[PDB]
Amino acid sequence: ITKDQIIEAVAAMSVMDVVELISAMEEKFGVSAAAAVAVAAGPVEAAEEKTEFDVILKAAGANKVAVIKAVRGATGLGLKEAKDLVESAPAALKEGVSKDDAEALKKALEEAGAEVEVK
Amino acid sequence: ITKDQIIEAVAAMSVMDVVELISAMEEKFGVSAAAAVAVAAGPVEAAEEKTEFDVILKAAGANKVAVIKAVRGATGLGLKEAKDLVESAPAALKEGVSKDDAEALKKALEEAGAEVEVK
Amino acid sequence: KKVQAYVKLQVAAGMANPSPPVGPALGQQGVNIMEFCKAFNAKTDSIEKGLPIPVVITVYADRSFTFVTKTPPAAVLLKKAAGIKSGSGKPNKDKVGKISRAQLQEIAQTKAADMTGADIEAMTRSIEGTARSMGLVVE
RNA sequence: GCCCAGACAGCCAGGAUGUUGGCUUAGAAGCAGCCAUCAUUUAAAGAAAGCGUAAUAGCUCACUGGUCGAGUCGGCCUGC
């Protein structure tokens, strides 16, 4: 399949497949020619959702405006952008930070009265 | 399309992709009716390894070194790394991203004067 | 304005002409060897006369050129750490000089601007390989 | 011995940095010869196995990635 379908096929996978895939990306030709996909598949967000940890907004609760403030301060988005990212709860509040940052972001959000998860 | 073909299709599909599906099914049928495919889609083994597209490099253009830099920071790969992964257009940039990600990865490369596709 | 080149190697502070070596090279790319010489041995007059510093120079956009004397330490002091003048024709068989552990980290760090290696222990194990293949002993 | 957890060979692109390594040599800067043959960035790249230059340059190989997706490679013996 086109390389622009395999790279994705991977992303689709989960800890199970990625491991089954990497465990299906080795011996055939040793860990040598396997390190390529191994070191590439390793950086799978999960173990870093540093160790890409993001923040998901399960719900804002009754304190919507409160949750908005936290978002407008973390992401820096406008009033309309923030509320739009909290109402429908598009999850992805911000990704790329570290475990400490995300753990902190989640904390700040929870304080506002919002339920957050860490994939 | 044959049920078996659909199963194989989904296996070839991806997260955000099947998400656009389960979301479309959720918007079309509902959280109740689309619950069947939703609880069946997620198990793309599951826990989510994480997230779907790809970031193939159709051509680095005249700014090879420019495209290299972007790849070096995205894939964490060193200098000589992006070298080939950009010249021969090996395509395989980084597997394990979603829309906001792959779309951004594409943008980042396009800015460096590189033609990238998203399939 | 679109016509531009770039390339330059190490040059002894004070030497330039005649043509060989620095003659046809960087002489048919746009810049002449006529000047550029006094624009070299006039800017590098306050350091060590025997310091082959690789100054970086572009080429031109009109006719002229450019000059940027950078920074030896490195390469130098390493040859002057175990007899630079008198060296062993066939290194590995014998020695020429000696260096302590202190003067092993000294030349180190003072060149990291060219050696991109994490940790200092990795920095030590680089000039220890480049340590010698032309005289001098490890310890 | 290497083989369908994408290699061994094709095709595409790399094959680098100190360094024109030291010595010698009219000159030899991977590639007359004489001794070493480490280190660097790092997916790979021997201070370099060949062609080539007066000396450079240039062109390949080793090694690695993508693609190609299948029989391939070194070797011993016997018949005409």
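By Swiss-Prot numbering, chain B shows 3-121, in order.
Going by what the header records, the deposited coordinates were determined by electron microscopy, 15.0 Å.
Cβ atoms here come from the backbone N, Cα and C positions, even for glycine.
Per Swiss-Prot, mutagenesis B:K66 to A is noted as: EF-Tu-binding and EF-Tu-promoted GTP hydrolysis reduced. Using a 10 Å Cβ-Cβ cutoff, B:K66 (mutagenesis position) registers 17 neighbours.
DSSP assigns B:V67 (mutagenesis position) to a helix. For B:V67 (mutagenesis position), the Cβ neighbour count at a 10 Å cut-off comes to 13, with all displayed protein chains included. According to Swiss-Prot, the mutagenesis experiment B:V67 to D carries this note: EF-Tu-binding and EF-Tu-promoted GTP hydrolysis reduced.
Swiss-Prot gives this note for the published mutagenesis B:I70 to A: EF-Tu-binding and EF-Tu-promoted GTP hydrolysis reduced. Other Cβ atoms within 10 Å of the Cβ of B:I70 (mutagenesis position), summed over all protein chains shown, number 24.
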